[PDB]
Amino acid sequence: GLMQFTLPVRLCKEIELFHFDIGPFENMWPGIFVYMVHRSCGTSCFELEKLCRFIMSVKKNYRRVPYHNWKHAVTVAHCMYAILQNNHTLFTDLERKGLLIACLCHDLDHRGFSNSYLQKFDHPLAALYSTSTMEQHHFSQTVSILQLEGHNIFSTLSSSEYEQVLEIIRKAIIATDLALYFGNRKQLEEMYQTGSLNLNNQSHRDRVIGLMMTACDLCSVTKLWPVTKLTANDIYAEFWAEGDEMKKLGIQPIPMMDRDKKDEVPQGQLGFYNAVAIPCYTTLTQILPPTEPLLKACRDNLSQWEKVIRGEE
Ligand SMILES: CN(C)C(=O)c1ccncc1NC(=O)c1nc(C2CC2)ccc1Nc1cncnc1
Ligand SMILES: [Cl-]
Ligand SMILES: [Mg+2]
Ligand SMILES: [Zn+2]
């Protein structure tokens, strides 16, 4: 009950910032996440004995892949924690509890392959779920872990607060299907420029929470350049692996994934930053002004990639 988590000074300070890196020590990530829940939500809203057991069962079910791993989960959780603590009044007791859990579980059991590769390989999960394949798998794995004995961190919610919270987590996890992000932002832009955006419209929150999730999931691009550049390797190791696996099915992969077309990365980083990231954080700032630091940092990194092209690094 009275068992606060504290962090080393530098961590206690830097964690509150959007561009925080959770560091190379696996064994502190669970404390960091508990710390975030206790500050973001209250010291009460999860039984520690149950949270810690959930966290470790969650960690246990992330695989040792270069990018879509346990560190990515906690990175994305952290970025969501930065948004919640800078938009304190806007979000319900439950929205805070479910979103942080949503972020931690958003990529459960990821194998390091796109929805595309599941379809062209004809993986069972592509048969069981026609769209948002991995994302429906991830939400599925979340419910499995919640139904293990001694793992129901939501135990004390009512029947209806429970279905309210499992439904926040489900749409939140689905929204990390970047194929849905594009429509979701277009509609949110159209509703902010026309002035129809209304955070009391449930279907409107849904979309906003949807985009926060895109923003949190993409937040490796909102870090300091040395973090961003070193993450870019990890995401490209999965990309080139999947390219290798496309070639094995006798399909030439998009160039993003062809490890012969390594020369073309910086241009593809530009393309990504212009098509996805700058828009996401632009629209997210419009809707949630205090999240501007994410846009600012995103822009800085786009600039850093323009210098790579221009042979200045
Ligand atoms: C949709 N579209 C155009 C592209 O997907 C894209 C295209 C050309 N090149 C790269 C692309 N995507 C990425 O680079 C990227 N993608 C994801 C999510 C799986 C989609 C997350 C992060 C990314 N970058 C990054 C860099 N550094 C740190 N973290 C992440
Ligand atoms: Cl606070
Ligand atoms: Mg994912
Ligand atoms: Zn992710």
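Shown for chain A, in order and in Swiss-Prot numbering: 724-1036.
The deposited model was determined using X-ray crystallography, 2.7 Å.
Cβ from N, Cα, C; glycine included.
Here is what Swiss-Prot records for this protein:
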- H791: active site, proton donor (ACT_SITE)
- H791, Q992: 3',5'-cyclic GMP binding site (BINDING)
- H795, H829, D830, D940: divalent metal cation 1 binding site (BINDING)
- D830: divalent metal cation 2 binding site (BINDING)
- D830 to A: Loss of activity and of zinc binding (MUTAGEN)
- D830 to N: Reduces activity 1000-fold (MUTAGEN)
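On the structure: features taken from Swiss-Prot.
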{"residue": "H791", "record": "active site, proton donor", "Cβ neighbours (10 Å)": "23"}
{"residue": "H795", "record": "divalent metal cation 1 binding site", "Cβ neighbours (10 Å)": "23"}
{"residue": "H829", "record": "divalent metal cation 1 binding site", "Cβ neighbours (10 Å)": "28"}
{"residue": "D830", "record": "mutagenesis position", "Cβ neighbours (10 Å)": "25"}
{"residue": "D940", "record": "divalent metal cation 1 binding site", "Cβ neighbours (10 Å)": "22"}
{"residue": "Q992", "record": "3',5'-cyclic GMP binding site", "Cβ neighbours (10 Å)": "24"}
Practice prompt. Consider only the recorded positions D830, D940, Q992: which of them have a Cβ under 6 Å from an atom of ligand 4? Write none if no residue does.
Written response: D830, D940
Discussion item. Quick check: of the recorded positions listed here (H829, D830, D940, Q992), which one has the Cα closest to that of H791 (active site, proton donor)?
Written reply: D830
Worksheet entry | Spatial separation of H829 (divalent metal cation 1 binding site) from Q992 (3',5'-cyclic GMP binding site) - C-alpha basis, Å | 24
Discussion item. Same chain, not part of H795, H829, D830, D940: whose C-beta falls within 8 angstroms of the C-beta centre of the divalent metal cation 1 site? Give them in sequence order.
Written reply: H791, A796, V799, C826, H833, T899
Worksheet entry | Annotated recorded positions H795, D830, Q992, filtered by Cβ under 6 Å to ligand 3 | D830
Item to complete: Round to the nearest Å and give the CA-to-CA distance linking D940 (divalent metal cation 1 binding site) with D830 (mutagenesis position).
Response: 10
Discussion item. Using the alpha carbons only, what distance in Å do you get between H795 (divalent metal cation 1 binding site) and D830 (mutagenesis position) once rounded?
Written reply: 8
